[PDB]
Amino acid sequence: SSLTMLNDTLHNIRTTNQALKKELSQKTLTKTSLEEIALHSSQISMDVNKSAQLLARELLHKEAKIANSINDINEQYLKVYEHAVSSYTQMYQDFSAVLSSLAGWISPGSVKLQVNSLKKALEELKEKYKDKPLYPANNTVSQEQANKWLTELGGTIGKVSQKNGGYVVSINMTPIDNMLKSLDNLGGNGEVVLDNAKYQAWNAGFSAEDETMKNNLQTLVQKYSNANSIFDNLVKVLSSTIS
Amino acid sequence: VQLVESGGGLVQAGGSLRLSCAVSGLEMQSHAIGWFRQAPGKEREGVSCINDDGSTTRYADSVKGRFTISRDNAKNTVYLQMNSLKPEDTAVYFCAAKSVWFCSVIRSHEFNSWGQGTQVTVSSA
C-alpha cells in the first residue's frame, strides 16, 4: 500500500501546486498573500520529504534516484524562488508605505517637499533589507553558488554580497540608492522649494520608480510560477507511473 | 488600540528613569512606535522612535546619547531608558504609534494612536 501512500502524497502536492498557482497570479501580493504562499510551499516541502521517505519507463521519457531529483527541484529551485519572492515583496510593500506617505510631505511654497522625511524613510528601507537576502534564507553559500542564482534571479533585483561565512544574493538596492542620491542633490535645510516644473518630474519619477519595482516583482513571481509548473509536470508523470 | 505608559515620577537632575509602554490592540510587529513629550506652555515634541523590526531607532537632538529606546515585539512593550536627566526634560511623556512601519523624522501629526501620558519631573538645586 505504501506505493499508494506515495500517490496520495504526490496528489496532495499537485493540489497545493494548484492553490500556489492561483495565489501567484494575483496582480498585487499582500502580506496575507505571502503568508499563504509560505504555508503552501512549506506544505510542499513536507510532502516532498515524505515522498522521498516513502521512496512504465515509457512514460518517464528535463530539469529533473527518483527521490534524489524531486528533493532536488524543491530544495535547489522552488524554495529559492519562494524566499526571493517573500523578501522582495516585503521590501516593495515597505516601499509602497513610504510612497503613500509622500502626499503628506508636499505642500505649496511652487512646491515645498519634506526631503528629510523622505530621505530618512528610504534610509530605513535600505537598512532594513540589508540583511534580508533573496537567497539563501539562512547562512551562506559559495561565491559560485551565489552567482549561479544571481543569473537565475536577475541582476536587476539581486546582487551577490559577501557575508560572514560566505556569500548571498542580496536585494539590489540600487533603485533606493538612486533615490537617496537624487534627494541629496536637492540640498536645502530639511525642506526644499521646487518650481512646479521640477516637482512634476519628481512626482512622475516617484510613480515610475514604483512601477519599475512592481515590474521587478512580477517578473520574479513569474519565474516562481514557471518553476512550480515544471515541478507540477514532474509530479504529474509520477502520479500516472505509480498508477 | 491602547497605549499605557508607566515609569514616570520624580527624579533629581542627573538621575535616571525607565519608561514602559504597554501596547494593546494592534499587530505591534508592523508599526513604528515612538515617544513624545509635552511641557505646559511649550509645544509637543518628538523624543524617540523605533521602526517595526527595530533595525532603526531615531532620537531628537536634545536627547541623543542620553535616552535609549527599545521594543519587545513579544511582550508588546516599548521602553525608553532616560539617563542624565535635566530640568529641561520635565514634561508629560506620551507613547504613540504610527500607521506605517517606519520612523523617519518624528512628527506628531504622523502618529495614529496616543497614550494618556505619564509625568516626568526633574528638579535641580
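Using the numbering of Swiss-Prot, the residues shown for chain A are 42-96, 110-115, 119-121, 137-181, 187-320, in order.
Header says: X-ray crystallography, 2.0 Å.
Each Cβ is built from the backbone N, Cα and C atoms, and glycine gets one as well.
For the mutagenesis of A:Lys151 to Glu, Swiss-Prot gives this note: 50% reduction in hemolytic activity; when associated with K-154. The structure shown keeps the original residue. A:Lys151 (mutagenesis position) falls within a helical segment according to DSSP. Under 8 Å, Cβ to Cβ, and six or more positions away along its own chain, A:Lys151 (mutagenesis position) finds A:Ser82, A:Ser86, A:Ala214.
Listed in Swiss-Prot is the mutagenesis experiment A:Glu154 to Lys, annotated as follows: 50% reduction in hemolytic activity; when associated with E-151. Sequence-distant contacts of A:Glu154 (mutagenesis position), defined by Cβ-Cβ distance under 8 angstroms and a gap of at least six in the same chain, are A:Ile78, A:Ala79, A:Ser82, A:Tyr301.
Annotation of the natural variant A:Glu64 to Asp in Swiss-Prot: In plasmid pINV_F6_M1382; the original residue is retained in the structure shown. A sphere of 10 angstroms centred on the C-beta of A:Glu64 (variant position) encloses 16 other C-beta atoms.
For A:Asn140 (variant position), the Cβ neighbour count at a 10 Å cut-off comes to 9, with all displayed protein chains included. The natural variant A:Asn140 to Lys is recorded by Swiss-Prot, whose note states: In plasmid pINV_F6_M1382.
A:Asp144 to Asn appears in Swiss-Prot as a natural variant; the accompanying note says: In plasmid pINV_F6_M1382. Other Cβ atoms within 10 Å of the Cβ of A:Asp144 (variant position), summed over all protein chains shown, number 14.
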>> Can you tell me the CA-to-CA distance separating A:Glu64 (variant position) and A:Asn140 (variant position), as a whole number of Å?
In response: 28
> Given 15 unmodelled residues, what's the whole-number Å distance between the CA of A:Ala121 and the CA of A:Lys137?
Replying inline: 10
> Which whole-number value in Å describes the separation of the CA atoms of A:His115 and A:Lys119, between which 3 residues are not modelled?
Replying inline: 9
>> I'd like to check the chain gap: with 5 residues not modelled between A:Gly181 and A:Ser187, what is the distance in angstrom between their CA atoms?
In response: 5
>> Over a break of 13 residues, report the distance between the Cα atoms of A:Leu96 and A:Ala110 in whole Å.
In response: 17
